[PDB]
Every structure is written in C-alpha cells, then in structure tokens.
Amino acid sequence: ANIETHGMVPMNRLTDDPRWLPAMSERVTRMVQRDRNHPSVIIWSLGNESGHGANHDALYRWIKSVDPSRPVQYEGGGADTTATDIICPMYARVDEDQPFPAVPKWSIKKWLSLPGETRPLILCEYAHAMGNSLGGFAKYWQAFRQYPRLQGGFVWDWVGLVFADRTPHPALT
Amino acid sequence: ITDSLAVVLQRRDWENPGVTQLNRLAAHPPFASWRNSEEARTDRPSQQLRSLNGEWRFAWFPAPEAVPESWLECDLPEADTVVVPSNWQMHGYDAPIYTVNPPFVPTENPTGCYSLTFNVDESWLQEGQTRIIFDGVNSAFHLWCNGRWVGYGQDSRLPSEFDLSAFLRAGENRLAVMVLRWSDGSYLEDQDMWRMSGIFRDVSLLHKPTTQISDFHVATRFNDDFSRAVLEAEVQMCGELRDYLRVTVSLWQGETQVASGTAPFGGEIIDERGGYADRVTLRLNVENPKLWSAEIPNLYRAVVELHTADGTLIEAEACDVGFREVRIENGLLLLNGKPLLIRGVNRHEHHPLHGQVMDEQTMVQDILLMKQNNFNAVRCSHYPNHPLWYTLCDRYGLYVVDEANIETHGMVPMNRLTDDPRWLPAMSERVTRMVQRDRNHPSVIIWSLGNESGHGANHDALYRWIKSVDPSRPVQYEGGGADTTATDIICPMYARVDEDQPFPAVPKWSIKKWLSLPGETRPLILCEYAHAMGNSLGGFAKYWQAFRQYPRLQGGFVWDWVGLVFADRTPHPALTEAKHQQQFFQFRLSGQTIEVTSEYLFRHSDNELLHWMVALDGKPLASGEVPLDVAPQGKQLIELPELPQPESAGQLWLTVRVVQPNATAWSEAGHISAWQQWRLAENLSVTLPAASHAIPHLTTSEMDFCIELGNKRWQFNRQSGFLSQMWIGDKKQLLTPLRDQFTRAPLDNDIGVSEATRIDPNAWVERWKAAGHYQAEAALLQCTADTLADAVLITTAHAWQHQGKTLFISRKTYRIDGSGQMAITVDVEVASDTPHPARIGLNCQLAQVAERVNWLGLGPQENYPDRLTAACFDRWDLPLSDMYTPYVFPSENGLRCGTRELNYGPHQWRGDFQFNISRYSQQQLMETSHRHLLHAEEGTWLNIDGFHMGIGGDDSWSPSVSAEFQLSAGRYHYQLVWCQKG
C-alpha cells in the first residue's frame with residue numbers, strides 16, 4: 001500500500017491519529033480491490049516506514065477479513081508488531097544484534113527464538129547494494145538454508161543490482 | 001526350614017524384574033525421631049538414631065549357592081574384618097570393572113557375606129518400632145537377623161529400611177547380609193563407571209514410637225512480588241489414631257520463631273467417601289520471607305512435633321526450609337521471577353581413595369571448589385546422591401538436579417526395557433522413592449527421569465506421575481532426542497553451538513537452531529556439554545557467548561567434575577577457563593570508562609572491590625581500587641583516572657579484577673571472582689640496533705658451515721640442512737638438532753574412539769597417520785651460506801615427503817649478525833589435499849636443565865588457541881615442573897600462547913610464538929601409556945610454534961576442532977630471534 005511517512009518526528013504521528021485513518025484506509029482498500037485476483041500476489045504489505053499506530057492494526061484486520069487467502073506483513077514499530085503475520089526486519093544482521101531503544105534489530109537467528117515468538121522471518125530489505133557492496137551475502141544464505149523459519153528476503157534496489165541501462169553490477173553474479 | 005539358604009535362594013528373586021523388594025518399608029524424608037523439640041530445632045544428634053558403621057565380618061563367595069548354611073548362625077572361621085561402608089572390590093576379592101539376556105544374570109555371581117554382632121538396649125524392645133536402614137547396597141541383598149530371614153532389596157542408590165522389632169532379642173544380636181554383585185536391577189544401572197559392589201553407604205538403627213510421624217512434606221506459595229508467603233505442611237502419622245493427638249509445625253529463623261500452627265488429625269474432604277483421618281495440613285503465613293537462592297541461601301528451620309492435647313511430646317521431626325519458586329514461563333526457567341543461567345557441572349560420587357564411599361569432608365571440599373570457580377549448579381550424575389549432599393547444597397547454595405537411577409544405554413534398541421510394560425514396575429520404584437525422599441530440599445529444583453535409556457511409554461507415564469505428585473519442580477529427561485514429551489526442558493548431550501549433527505531419528509541440532517524449530521517453545525539447558533577428558537575444553541567461550549546472547553539458552557552442565565579436577569582434587573588448567581567464562585561480572589571498555597555489569601539476579605555487590613592495573617610489557621605503571629556498588633543485573637560506570645602514557649616502546653595492558661575483601665562460608669578473604677584484560681595503546685618500535693663493530697666469521701667445509709663470533713659459535717650440518725650445534729665458550733648447547741616439527745603427541749580429542757581394533761578413519765590422529773605426517777622424512781633441497789657486510793646469511797629448503805608425495809616444504813633463513821643475535825625466518829607450504837597439520841614450528845633438545853622458566857606472554861597456566869580467554873598477558877615466572885601438565889594419559893601439554901619473549905637459562909627467544917617446555921619429548925609422550933611410566937630425558941625439550949591447531953572439547957569421540965582453529969591457510973610465515981646473555 002502507498003503509505004510512507006518516514007519524515008514524521010515520532011514517525012507514527014499520522015498512523016496513530018484517527019483523523020488520518022480515512023486517508024490511509026483508502027490507500028489499503030483500493031489496492032486490495034484492484035489486485036486480489038492475481039495469483040502472483042501472495043503477500044499484502046501495509047506500507048513502509050510509518051511507525052506503528054492503531055490505524056495499522058485496524059487496516060491489518062480489514063485485510064484478514066476481506067481476503068484471508070494471503071498473509072499480511074508490515075515493517076514498522078520493530079517489524080514484529082501485531083499488525084504483521086511475518087517478522088520482516090529491515091537490514092537485520094545474521095549474527096550481530098543492534099539493540100536500538102524501543103525498536104531493537106536483533107540478529108535474525110536470535111529473533112526467531114525470542115520467548116513467545118512463533119512467526120516466520122523474511123527480510124523485507126537486506127543486503128544494501130549501494131556502490132561496491134553486497135559483502136557478506138553468503139552469510140545470509142548460509143543462515144537461510146540452515147534455519148527452517150528463516151525463509152529468505154528481498155535484496156534492496158533491483159535498479160542497484162543493475163545500472164539504469166540494465167547493465168549488471170558485479171554483485172549480481 | 002524356610003529361613004535356610006536353600007529355600008530363600010530357590011526363587012531367584014534377583015533374576016525377576018517383578019520382584020524388586022520384599023518386606024521393605026515405605027520411602028520417606030530422613031527421620032531422626034527426636035524426643036525433644038529443642039534438640040530437633042538445633043539439629044543435635046538423636047539417641048534414637050544409632051549408627052552401625054564400623055567393623056563387620058566379611059566372606060566372599062563365587063556364587064550365592066556356594067555360601068554354607070552355617071553362615072546363618074555363626075561367623076565363619078576364615079571371615080576377615082572390614083569397615084562396612086566400603087566396596088569389597090577395593091579390598092581385592094574380584095577385579096573391579098569399568099565397563100545380553102535381558103532378565104537373566106550370569107550364574108557366576110560373586111557374593112559378599114557381611115555379618116555384624118551388636119547389642120540392643122531393653123528400652124528399644126519394650127516399646128516402639130526398631131528399624132534398620134541400609135542407605136546403599138550395590139545390586140541386591142538378602143537380610144537375616146538372628147538366623148531369621150527378614151527381606152530383600154534392590155536399587156543400590158536409595159535407602160532400604162526393614163522392621164526389626166519382631167526379630168531383635170534383648171542382649172546380643174547378629175545380622176547377616178548376603179550382597180549379590182548382579183541382579184535384574186543391574187540392567188537399569190548399566191552406566192559407565194567403576195561397577196563395584198558391597199555396602200557402600202551408611203547402616204543405622206532408628207527407634208520410632210508406637211504412634212509416629214510416618215511422612216511429611218512442605219510447600220511454599222507466594223504472591224506476585226514474593227512479599228507474602230504461605231508454608232503448607234502435610235503431616236502423615238502411622239499407628240493408633242487418638243482424638244488427643246496433635247501436630248504442631250513451627251518455623252524458626254535462627255532462634256526466633258516466626259510462624260506456628262497446631263491442629264488435630266483429619267484432613268480436608270478429598271472425594272465422596274471422605275478424607276484422610278491420619279493426615280493433617282497446616283498452613284503457616286510468613287510476611288516478607290527471606291528467599292532462598294544459590295547466591296543467598298536463606299534457610300528456615302521447620303520443626304514438626306507430634307504431641308498430646310495436654311502438651312506431652314511424642315516425637316519430633318525437623319527439616320530445613322528454603323522459600324523459592326521454580327517455574328517455566330514463556331519458555332524461560334524462572335527462580336523467584338528471574339531467569340536462571342545455569343553454571344552447572346556433572347558430578348559422580350567418587351571418593352579420592354575409598355571408591356564410591358562418600359563422606360562429609362569430601363562433599364564440603366567439592367562444594368567449596370565449585371563455588372570458588374563460579375559454578376552455581378550440580379547435576380546428580382545418573383543416581384540419587386548421599387542424603388547429606390542435598391543438605392549441604394541447601395546451606396551453601398547450589399542448584400541441584402536430582403536424577404533417578406535408570407540407565408540402560410547398553411540395550412541394542414536402547415528402549416527395549418523402557419518401552420516394555422513388564423519393566424514399568426521396576427522403573428516406577430526408582431522414580432517414586434527418589435521423589436518421596438528428596439522433595440523437601442530447596443536446592444533440588446529439577447527432577448531427571450534418568451540417563452541414556454531411549455524414549456519409551458514408561459518415561460511418559462513416570463513423567464506425568466512426578467507432575468501430579470510434585471508440580472513445584474520441572475521434569476527433564478534426555479533420551480529419544482532430548483526434546484520428547486517426557487521433558488519440560490530441551491536437554492541435549494554435547495550439542496554444538498553452530499554445527500548441526502543430523503543423526504537418523506535422533507538429530508543433534510545446533511543449540512541456536514534447536515530453539516527456533518517450528519513449534520518449539522521450551523528452554524534449552526545442556527545436561528552434558530564440554531567434555532573435559534584430558535587436554536580439552538577448547539571452544540568453551542563459544543558456548544558462553546551463546547548463553548549470554550540467547551535468552552532461552554539457559555546454560556548447561558559441564559561433564560565430569562571429577563574431570564575438571566584430578567582425584568586428589570588438584571585442578572586442571574581447564575578449570576580456570578570455566579571460572580573465567582562463568583564470571584558474574586562482565587566488563588566493557590570504552591576509552592577511559594569501564595562498564596561493569598552484574599550477572600547476579602538477587603544479591604547486591606556488597607563484598608566486591610575492583611582493582612585495576614596498567615602495565616607496559618609486564619612492568620606496572622599505575623593501579624587503583626574502586627569499590628563496587630552494582631544492583632542485581634545493573635551497571636556501574638567506572639571512570640579511570642588519567643592513565644600513564646609511556647613513550648617507551650611496547651603495548652599497554654589494562655587488567656581489572658574483582659576481589660572479595662571479606663571471607664564467606666565458601667571462600668576466604670581476598671578471593672578473586674572475576675577479571676578481564678584489554679590492550680590500551682601500542683607504541684611501535686622504530687629505533688635501530690647499535691652499530692656493532694664486529695662481523696661473524698664463516699668457515700666452509702664439505703660437512704658443515706661454521707659461524708664464529710667471539711666465544712659463541714654456530715654449526716650447520718650441510719647434509720641435513722639443520723643447525724646441529726651451538727657453542728658458548730666450549731660448552732655445547734644442544735643435544736638434538738633444531739628441526740621443523742609438524743606433529744604433536746595426539747590428544748584424547750585427536751584420538752577419539754579409534755582403538756587398535758575398531759579404527760576410526762575420521763579421527764584426526766588416523767588421518768595424520770594415513771597421510772604419513774608421523775613418518776615423513778625431511779629431504780634437503782638447497783643449503784647456501786653467504787657473508788654479508790655485517791652478518792652471515794644461511795638459507796635452507798626442505799621437503800617432507802611420504803611415499804612419493806610432498807606434504808610440507810619449509811624455507812628457512814638464518815641471519816647471524818655481529819651483535820650475537822640469530823634471526824630465524826621460516827616459510828612453510830602445506831599441501832591442500834593433506835590433512836591440516838597439528839602444528840607448525842621448530843623443536844630441539846637443549847643440553848641445559850634450569851629451574852625457572854620466565855616468559856612474557858599469555859597466562860600463568862597452559863593455554864591453547866581455543867582455550868586462552870582466561871589467560872592474561874604479563875611477565876610470568878614459573879618453575880620448570882609447573883610447565884608440565886601431568887595428564888593421566890601422556891599427550892601434548894604445557895603450551896603457552898601469545899608469547900613475545902621466553903627466557904630459559906642463558907637463552908632468550910623473541911617473536912610472536914607459542915611454546916611448551918618440559919623434560920619429555922613429543923615422541924616419548926606418544927608412546928607412553930600412563931604418566932607414571934614417563935621418564936625425564938637428558939636435557940630440556942623445547943617446542944616453539946608459530947602456529948598451533950586448536951584442541952577439541954565438544955565431545956571426545958568425534959572431531960570437534962572448529963574451522964577457524966585449524967591450520968588450513970596453506971602458507972605460513974613466522975620469525976624468531978635467538979640471543980644469549982650478552
């Protein structure tokens with residue numbers, strides 16, 4: 001869904017405000033009504049980098065009621081809130097923890113085994129490919145193979161892994 | 001008659017799994033039968049409990065049928081005298097054994113016939129019940145009293161009690177105990193230790209009144225914040241029920257009573273037919289109770305008095321009560337609301353010189369040593385322990401896992417008996433009688449169903465029995481994959497931190513992966529890990545890094561306390577590594593600020609002092625002491641003063657240590673509990689050496705190169721290509737030429753289970769032998785000598801070939817300058833297809849024997865690439881004897897890593913190397929079976945390695961050296977400087 005408010009100073013200033021719920025509901029509902037018939041679409045996403053507000057929980061439950069055939073994921077508020085069926089951290093590391101206040105980025109191996117955690121983990125963003133990059137990519141895929149509940153991820157910026165003229169980067173190999 | 005041996009032994013009760021006892025009394029907590037409340041409160045000795053330990057008569061027989069009938073009446077003429085708490089194998093009768101027909105035992109069953117003549121006062125026989133308690137008898141036994149058969153028993157590790165009232169006569173009496181070595185119970189006690197047999201625990205006589213306390217157990221309930229507690233005690237009596245009988249339970253903290261309760265008999269309504277007339281439950285309210293933990297073992301004294309309504313006491317029983325709550329919440333094992341981190345060790349009952357007989361002094365010595373090494377938990381390794389062990393763990397503070405005596409690892413399906421309902425009665429007795437005995441001890445926090453018996457339906461049934469009877473403790477069981485339905489805790493044996501071991505039907509996942517398997521929510525505590533056999537415990541820091549990071553990884557139990565110490569309780573070098581990794585204070589350095597985090601859950605750091613020191617290459621520069629004021633799990637930030645900034649070359653090292661100024665019950669004043677070291681600042685050396693005016697002189701012959709400088713002189717063998725001799729004055733310095741070494745005397749981890757019969761091709765030592773590393777012969781490729789403007793240059797190249805295959809190539813450079821110094825640069829190529837060598841360095845036999853070894857490097861104790869975290873960089877001076885570790889089976893030992901300078905006699909070696917120095921060569925260590933056969937050689941053997949392979953430790957039967965500690969680079973370089981006192 002076309003919801004992205006990363007510039008807000010609390011970052012949930014609008015997604016926790018009920019006055020913005022009508023605006024955000026239109027962006028979620030009209031997407032589902034348009035694309036619900038496509039077999040390729042297997043997961044709904046509530047947006048990107050908008051904190052976690054009560055509007056996210058309400059819109060998460062709307063999708064589950066209208067279309068129970070697809071899981072709903074959302075990074076925001078720590079990537080493991082009640083508004084996501086999948087733990088989907090951004091740029092979580094394989095072994096090193098990043099305990100930021102109120103939104104820690106645990107290592108993906110440790111994140112799975114936290115007390116009470118049963119959901120699968122798929123990284124919505126990992127392996128930043130800006131410039132000469134993608135070092136340690138083999139570390140992620142060693143972990144993906146070994147751990148059943150580590151079910152892959154999405155490399156950031158296809159185009160990126162290729163130039164604008166679609167010429168490939170060395171990291172694409 | 002029917003008391004005769006022929007009748008008694010005819011039914012073969014020791015070959016019947018359905019008969020485990022005959023005429024044995026019910027299990028219960030320990031009883032002393034005090035006739036005075038004050039004596040019970042203060043735990044004074046009771047005159048109603050009499051010990052029969054002492055001198056008994058003993059006779060040995062090859063089989064039970066060989067015992068003559070006359071033994072039942074009179075002591076044999078050839079019977080000798082022994083101290084009854086002993087194993088008869090320790091007296092040399094049949095050979096002790098360290099190592100099938102499931103119900104049957106061999107007909108050649110050695111039999112020990114014990115007999116004792118004792119006196120009984122008439123006061124015991126006129127009134128009351130007199131019983132005899134056998135705390136431990138190995139396998140099975142038959143009991144006679146004055147020639148009359150009494151009963152039969154099994155389950156060596158739990159007390160057997162029999163009523164002797166109808167058998168005792170006023171005056172002199174005689175007891176006859178027929179102990180058999182093997183019974184059907186031996187199939188459930190088929191573990192791996194010295195087998196041994198006899199009456200290995202205490203024998204005592206207890207006199208109880210006609211109306212007596214038959215059983216009692218206590219339960220503690222708490223509110224949300226543990227500010228209010230309820231102590232419920234259920235008391236059961238035996239004998240005649242009278243309406244004037246009363247039971248009083250009083251709780252004492254020291255000498256002040258804090259709670260009390262009195263009630264007549266008659267319990268609450270249980271079901272339709274009513275309630276127990278012989279039971280009463282007393283509820284005692286305690287405000288702000290002092291909680292029990294391993295850190296602070298706060299104990300109360302509960303006194304249970306059976307008395308008349310008027311006020312006359314009949315009998316008194318007492319026990320120590322600790323207030324604590326153990327439960328698993330959200331996949332975490334909590335004690336008093338806090339997540340436990342188990343610093344545990346497995347401990348067998350092994351006396352230093354009396355075999356399996358345990359005494360109080362050895363137990364207190366073991367507990368003190370454990371707590372001084374930051375251990376907080378002990379696993380009762382595969383059987384219930386001596387009763388006094390649990391009392392001592394309550395008082396000093398140690399979490400205890402109590403294990404049922406069930407062990408059937410020798411069965412081919414390994415669950416052949418535990419899945420057989422015909423063996424359920426046998427196994428139930430071993431579980432139920434343990435719980436009935438030890439359920440009142442606060443130190444016991446976890447029940448264990450046994451060890452290495454597969455997983456059968458009997459395990460599930462016995463697991464649910466414990467949960468019903470005692471819901472206050474979790475139940476754990478390894479077996480059937482360590483995560484079955486019969487365990488509340490995933491308790492794998494020797495699971496690795498990162499590497500998975502997917503065995504069929506019982507995989508050993510890595511502990512990190514095991515936690516996150518689909519549907520898995522339980523905590524993980526390793527019942528056995530870090531095998532400490534020989535030179536071992538490599539990679540121990542890997543486990544404790546994982547323990548800290550993952551909340552549901554709550555520690556484990558290191559295998560074999562005694563092991564981590566020798567039989568005489570002398571510590572192994574690996575014990576220091578365990579103490580450092582198990583510290584309760586963690587340290588972080590950021591600039592001039594030291595962050596100290598407390599790992600205690602309950603206590604405040606009120607006996608703690610931080611001493612910091614800054615040294616430059618072992619030379620102290622500044623020091624200071626700061627008191628520690630850290631809340632449980634809190635952080636204290638300690639800002640160091642302006643640290644010294646020397647302009648001399650070298651590395652600055654900051655060392656902190658936690659010192660306890662006051663003595664505790666388990667430690668003496670000045671005890672060091674934690675330490676840490678850092679590198680502060682290094683000034684690289686840029687100064688040139690002094691312009692020596694002299695030049696070493698080179699002479700060339702067809703057999704050798706000779707370099708002469710003053711009184712010193714070097715000789716290089718041109719045929720061998722190695723430095724053969726060095727002379728200071730006219731005194732030779734070497735007995736063996738300085739040559740490259742690529743092998744080490746194999747460790748126990750290097751050997752594995754590779755016997756001479758069942759070879760293990762995957763073992764490290766077998767791969768080295770198959771590759772010819774021990775048989776490779778050095779071949780000289782080139783050897784040249786050139787005179788420089790100020791030095792003499794020697795260049796050599798050797799190839800180590802085995803059966804037409806080059807394993808290693810060594811290119812060495814010798815630079816003898818005019819100052820007398822000798823610089824040695826070594827470049828080594830290792831073939832990629834050969835197994836990685838155990839070491840890359842040099843060795844020689846020095847002619848001189850010296851008393852002290854002085855080196856600037858890591859640790860006073862021996863350390864290895866994967867067991868060096870506990871070691872510290874400083875200047876160490878030790879006698880040569882302390883440079884050798886006396887392992888029972890000789891192997892490579894005594895290595896010191898991270899060494900920059902080594903001094904021995906007049907010789908100094910500088911560089912970046914590891915070394916071991918001793919009087920035994922690596923060749924002798926490989927060929928000598930036991931350390932008592934080791935003999936010192938003529939000189940001193942020195943091994944200087946640029947690189948050394950890590951030691952194993954995850955297990956002892958499979959390769960366990962991690963990839964980052966294997967010598968797999970392929971090409972290696974190191975430099976050494978050899979100088980003298982000039």
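Please read every residue number as a count from 1 along the shown chain.
The header says electron microscopy, 2.2 Å.
Backbone N, Cα and C atoms are what each Cβ position is placed from, and that goes for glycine too.
The active site, proton donor annotation in Swiss-Prot covers B:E452. Look at Swiss-Prot and you will find B:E528 tagged as active site, nucleophile, backed by experimental evidence. Taken from Swiss-Prot, the feature Mg(2+) 1 binding site covers B:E407, B:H409, B:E452. Looking at Swiss-Prot, the entry for mutagenesis of B:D192 to F (Swiss-Prot position 202) says: Obliterates all binding and catalysis. According to Swiss-Prot, the experimentally introduced change B:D192 to E or N (Swiss-Prot position 202) is described as follows: Causes a significant decrease in binding affinity in the absence of monovalent cations or in the presence of potassium ions, but only a moderate decrease in the presence of sodium ions. Annotation of the mutagenesis experiment B:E452 to H (Swiss-Prot position 462) in Swiss-Prot: Slowly inactivates galactosidase activity by reducing the binding of magnesium. It increases binding specificity. According to Swiss-Prot, the mutagenesis experiment B:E528 to Q (Swiss-Prot position 538) carries the annotation: 10000-fold decrease in the beta-galactosidase activity. Experimental mutagenesis at this site is recorded by Swiss-Prot as B:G752 to A (Swiss-Prot position 795), annotated: It forces the apoenzyme to adopt the closed rather than the open conformation. Reduces the binding affinity. Record note (Swiss-Prot) on the mutagenesis of B:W957 to F, G, L or T (Swiss-Prot position 1000): Decreases affinity for substrate.
Positions of Swiss-Prot features highlighted on the structure.
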residue: B:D192; record: mutagenesis position; DSSP (3 states): coil
residue: B:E407; record: Mg(2+) 1 binding site; DSSP (3 states): strand
residue: B:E452; record: mutagenesis position; DSSP (3 states): coil
residue: B:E528; record: mutagenesis position; DSSP (3 states): strand
residue: B:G752; record: mutagenesis position; DSSP (3 states): coil
residue: B:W957; record: mutagenesis position; DSSP (3 states): coil
Neighbour count (Cβ, 10 Å) for B:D192 (mutagenesis position): 13
Cβ neighbours of B:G752 (mutagenesis position) where a neighbour is any other Cβ within 10 Å: 21
B:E452 (mutagenesis position) as reference: those recorded positions from B:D192, B:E407, B:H409, B:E528, B:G752, B:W957 with C-alpha within 10 Å of it: B:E407, B:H409
Candidates B:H409, B:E528, B:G752, B:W957 (recorded positions) with Cα within 10 Å of B:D192 (mutagenesis position): B:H409
Among B:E407, B:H409, B:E452, B:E528, B:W957 [recorded positions], residue with fewest other Cβ within 10 Å: B:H409
Rounded to the nearest Å - Cα separation of B:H409 (Mg(2+) 1 binding site) and B:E528 (mutagenesis position): 15
Inter-residue Cα distance where the pair is B:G752 (mutagenesis position) and B:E407 (Mg(2+) 1 binding site), in Å: 23
Between B:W957 (mutagenesis position) and B:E528 (mutagenesis position): CA-CA distance (Å): 14
Check: same-chain CB within 8 A of Mg(2+) 1 site center, minus B:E407, B:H409, B:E452: B:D190, B:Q191, B:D192, B:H382, B:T408, B:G410, B:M414, B:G450, B:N451, B:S453
